[PDB]
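Heads up: the structure comes next, in structure tokens.
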Number of protein chains: 2
Amino acid sequence: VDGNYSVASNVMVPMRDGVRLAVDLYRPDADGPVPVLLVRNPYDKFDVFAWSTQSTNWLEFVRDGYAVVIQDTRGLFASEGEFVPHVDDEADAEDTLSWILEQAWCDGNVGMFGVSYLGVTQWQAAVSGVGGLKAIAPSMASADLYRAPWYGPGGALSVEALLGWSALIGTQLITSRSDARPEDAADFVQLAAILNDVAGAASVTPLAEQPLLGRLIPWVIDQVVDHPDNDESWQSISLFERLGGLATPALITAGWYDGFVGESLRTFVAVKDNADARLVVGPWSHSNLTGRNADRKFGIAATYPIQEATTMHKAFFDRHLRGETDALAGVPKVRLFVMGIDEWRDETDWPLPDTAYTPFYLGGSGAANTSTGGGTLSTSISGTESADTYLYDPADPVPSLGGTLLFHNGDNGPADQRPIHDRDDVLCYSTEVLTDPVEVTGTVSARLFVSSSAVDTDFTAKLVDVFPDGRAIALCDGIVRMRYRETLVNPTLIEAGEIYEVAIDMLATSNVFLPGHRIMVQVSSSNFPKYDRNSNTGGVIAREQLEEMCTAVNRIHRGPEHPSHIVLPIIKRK
Amino acid sequence: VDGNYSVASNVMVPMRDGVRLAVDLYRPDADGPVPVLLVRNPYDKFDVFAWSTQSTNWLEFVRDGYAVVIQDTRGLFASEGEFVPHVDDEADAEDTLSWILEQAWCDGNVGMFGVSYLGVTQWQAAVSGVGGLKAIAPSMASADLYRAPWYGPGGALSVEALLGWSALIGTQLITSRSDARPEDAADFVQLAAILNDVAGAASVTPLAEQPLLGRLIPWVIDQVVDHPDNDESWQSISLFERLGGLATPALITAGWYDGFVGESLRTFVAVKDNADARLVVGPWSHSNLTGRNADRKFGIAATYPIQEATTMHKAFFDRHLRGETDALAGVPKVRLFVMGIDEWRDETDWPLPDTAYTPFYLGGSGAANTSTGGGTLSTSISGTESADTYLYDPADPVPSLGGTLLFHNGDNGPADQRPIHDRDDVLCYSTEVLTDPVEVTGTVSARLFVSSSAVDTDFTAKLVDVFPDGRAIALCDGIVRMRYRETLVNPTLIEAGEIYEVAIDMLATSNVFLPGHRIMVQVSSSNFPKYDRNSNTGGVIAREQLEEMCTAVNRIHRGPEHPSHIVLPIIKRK
Ligand SMILES: *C1(O)O[C@H](CS)[C@@H](CS)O1
Ligand SMILES: *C1(O)O[C@H](CS)[C@@H](CS)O1
Ligand SMILES: [Cl-]
Ligand SMILES: [Cl-]
Ligand SMILES: [Cl-]
Ligand SMILES: [Cl-]
Ligand SMILES: [Cl-]
Ligand SMILES: [Cl-]
Ligand SMILES: [Cl-]
Ligand SMILES: [Cl-]
Ligand SMILES: [Cl-]
Ligand SMILES: [Cl-]
Ligand SMILES: [Cl-]
Ligand SMILES: [Cl-]
Ligand SMILES: [Cl-]
Ligand SMILES: [Cl-]
Ligand SMILES: [Cl-]
Ligand SMILES: [Cl-]
């Protein structure tokens, strides 16, 4: 009967190596075989409520005649084997899709959907080149684990994401015990303490000393902390280079304040020429999809639109798994929540056609130190050669406030930056108050002329919308670790005192700066614990004691010969 | 097979009047009949993800061999008939339980669980005295709809809750159309605008003029706005007086910042002598169960503990529907999240045994106006007869900040009160800085000696924890509408200038005021839009234009002959 279904629990699926992963089968009451959707989950396939609110009302897929298979990843919950993040997911996904394709209830069409880790696993599945996989729908995900979520395009560790997540997995590994242990109760306590104070956990030096996390999940040190360079161990798990060879349709969701935003958007650009790719980007952080934050409310239309998302996914799967060639009629290619005007808007492509990548140059009379300095932004090159100078002290890094934080206060993306505006290592440059709106929608970067007294250091750039009432709301930001200025692969040190031109990848945003606002950029050398703190030594940063680290006199050069700027993706619609 | 189940959609269940309500059946694969759990839902039985995250992982009940029935209430989504809130729910619940009891797959034991409206409906079901109903689990609910959520023990309208909710129902009635209409698109827009600005919608005078909401849901005016008195129309739907005659076990959940908190706790006290009642109270608001707020973080243990809740519910139902007499071994009678120390704690009863209901008297040199006045709180009666005086102007009411707000900024319960501390109509009284902790856990009220130049006005009282850093965090609050000082049923006006002793029911809290903090009480005559604004005329408030309203010179009397105080439920544990 239409609308009706059954659920079978703990169906054991054998992988190539004989290890068995558990799945749940949600199968419609059907005459013959049906199209199937697979979800690969490390947070317990039974616990559907935990993730699904960030995704789709997918029981609608089942009522509409799709089968849905939810799987425990290797070594977790009801699955056999050992869990190590990422390393087994290509093969296990391949083996699982094959098994599904071989079932009596599968009609030869398979798709995938899901958020975060349930999104990363879809890219890992799509590179298997299993013919029967017809579409994927990776939400808030990445195809390059170095670039998101563990490190970044800047070559700094996303330490708060690392320790926060490891503590969560740790908690699970315990609560899911094969056989309970005496140290479980106390370990649980230590894990909660990390999660109540991720900045605290990130502050212990040497960073590589993680007695609890290293014991529960050795990968935290063995893979992540020990591999600062984007090396073979990372390229081994990266999917990105293989994406351009695929012809798999992908429905891709991202959030402007989501740790994955940069990589999510990159995946869209990589697949769009070869297959039907779609893009939806709302003003969300990884853990806050509500549209509401402490100092910024985006309106009820900003709340993750779960029902519209369900409808969109269903049309997408109807088109690619069912061959319904008109199923996506009237569905936009790209749908963005444009902040400022706080409205959803349809677009034909990402990057937007008719993006004007426009330099806004750093300038001003006197020092740009603090928000009350004389720092300016202007579309004209500055007339006079100047330099802003500050001391970066690793023992006092600039605290993280909003942006793309994941586990350390990850629920306030558009955070008011005022609490750090009186600090001497936070350089501020702003336009005059705008009398006409300025829309910035696209990828954002800065080109800075910099110098240090140290042989390595960081430089950060942050785009900020300054409201009439004084709120200085964060939009997007990035970091460059100077040893990685040229490459994430073969780092080299710098000469103290030499001026370098460096690029800062500031990810992406969509914001209209309305009349009465200002475009503002904050420049510094730290952003902790979003990123780990540079020791200013040129050493193996994660192996250094705080005491071993050095302060740095860092300098931003600006003027005719050193035209430091932010490149803004200007959109003009009249 | 154990763990396995099937789901049948849109099974139509006939009521006594021939109208049919739709249900979904989640039935385990079972030899014979099983115990059954019923959930009555006005937000679409299909949409399980919307509410369940506030409740339980109840698929675990189904995997463990319970059937679960989820029903669309009369006139919504897949059900037939006309929707009017509350009025049909006693009979429909009765008819539905009977139908379930008659099914081949029902073993004669029925239970219920659910949150909010899904909680209110359980009290409405429990008064039918259907023998087969063995237990209920009403979360964030009430058995007296006047007292929560529509009015309150003070006799003021909960206007923000009223309009916010009506707009939500309105939105549903549209999105669920039998036959789509030309005005749907525009109506949808107007509904969103109310929900983005509930304070704005609440500000239109006369309040009873609601062209959109009155048309979509006439009950908004016909029942709620038109019945300011706790009259026969309210008593008709109230369950409270019948609760003391029941012998139904009840697992009751509440939140310290939840609009229903006062009534949730009252239901526990009413059933505890006659049946196995349980209580769980976390630091949540109706729409924020995370434990995280703009200016107050309660720690990860405060996050609604959905898995522990599932386990507790399962043991509860195992005990009462399955007759497993040891199923609740080691489960506490009462479990409270004690704020301040920010820890869960078990207790044997609510109110706590060894509560010392202790007067803290208003005093001080000079006026108590603003936070920089000389207002004090002390366990000693004030020595000298004084009075604090302010003007209450309905056109400028004291704005609502946290507390038990539902739809107008209902996600910041423990709000910092500082933004209203310089106001002249906000009287502030505080203890000295504490050097030893003071625990306040229980029902809270104030006894004030008051006078007005008006023949009716409001008086509000708010309990506040003042932190070392200056944060003035709201805990609990209430209001008395003076015409209802003696009774909610037969209001009478007051004499301008006469001193009255009035009670303010300030609901309940659990907080340890730690060393370095202060106990603080804010007194005023408005709290908008949590409550509607008194017009100070003695008229039908909801029918008055702003222009028709009067200002009031209100006065709080304090001293030996007028010992105004807050009664605090002091707990002492050494
Ligand atoms: C998702 O499930 O949360 C994590 C944030 S770091 C991420 C890990 S790949 O996946
Ligand atoms: C719940 O579902 O939300 C409402 C808050 S006013 C309440 C109405 S009785 O039930
Ligand atoms: Cl089978
Ligand atoms: Cl393994
Ligand atoms: Cl805002
Ligand atoms: Cl919109
Ligand atoms: Cl354009
Ligand atoms: Cl200026
Ligand atoms: Cl110099
Ligand atoms: Cl140079
Ligand atoms: Cl049947
Ligand atoms: Cl009807
Ligand atoms: Cl706090
Ligand atoms: Cl605790
Ligand atoms: Cl006690
Ligand atoms: Cl004092
Ligand atoms: Cl006088
Ligand atoms: Cl008197």
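Please read every residue number as a count from 1 along the shown chain.
Determined via X-ray crystallography, 2.5 Å.
Positions of Cβ are set from backbone N, Cα and C atoms, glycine also.
According to Swiss-Prot, the feature active site, acyl-ester intermediate maps to B:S116, an assignment based on experimental evidence. Neighbours of B:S116 (mutagenesis position), defined as other CB atoms within 10 A of its CB across all chains, total 25. In the three-state DSSP classification, B:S116 (mutagenesis position) falls within coil.
When other Cβ atoms within 10 Å of the Cβ of B:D258 (active site, charge relay system) are tallied across all protein chains shown, the result is 32. Marked as active site, charge relay system by Swiss-Prot on the basis of experimental evidence: B:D258 (among others).
DSSP assigns B:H286 (active site, charge relay system) to coil, not to a helix or a strand. Cβ neighbours of B:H286 (active site, charge relay system) (same chain, under 8 Å, six or more residues apart in sequence): B:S116, B:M140, B:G255, B:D258, B:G259, B:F260, B:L406, B:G410. As annotated by Swiss-Prot, active site, charge relay system applies to B:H286 (among others).
Annotation for B:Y43 (mutagenesis position): same-chain Cβ neighbours under 8 Å, separated by at least 6 residues, are B:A50, B:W51, B:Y117, B:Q172. Among the features that Swiss-Prot reports, substrate binding site is placed at B:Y43, B:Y117.
In Swiss-Prot, the entry for mutagenesis B:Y43 to F (Swiss-Prot position 44) states: Loss of activity. Has no protective effects against cocaine-induced convulsions and lethality in rat. The structure shown retains the original residue. Look at B:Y43 (mutagenesis position): DSSP puts it in coil.
Annotation of the published mutagenesis B:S116 to C (Swiss-Prot position 117) in Swiss-Prot: Great decrease in activity; the original residue is retained in the structure shown.
B:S116 to A (Swiss-Prot position 117) appears in Swiss-Prot as a published mutagenesis result, with the remark: Loss of activity. Has no protective effects against cocaine-induced convulsions and lethality in rat.
Following the DSSP three-state reduction, the secondary structure of B:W150 (mutagenesis position) is helix. If you draw a 10 Å sphere around the CB of B:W150 (mutagenesis position), it holds 23 other CB atoms from the protein chains shown. A mutagenesis experiment is reported in Swiss-Prot for this position, B:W150 to A (Swiss-Prot position 151), and the note states: Decrease in activity.
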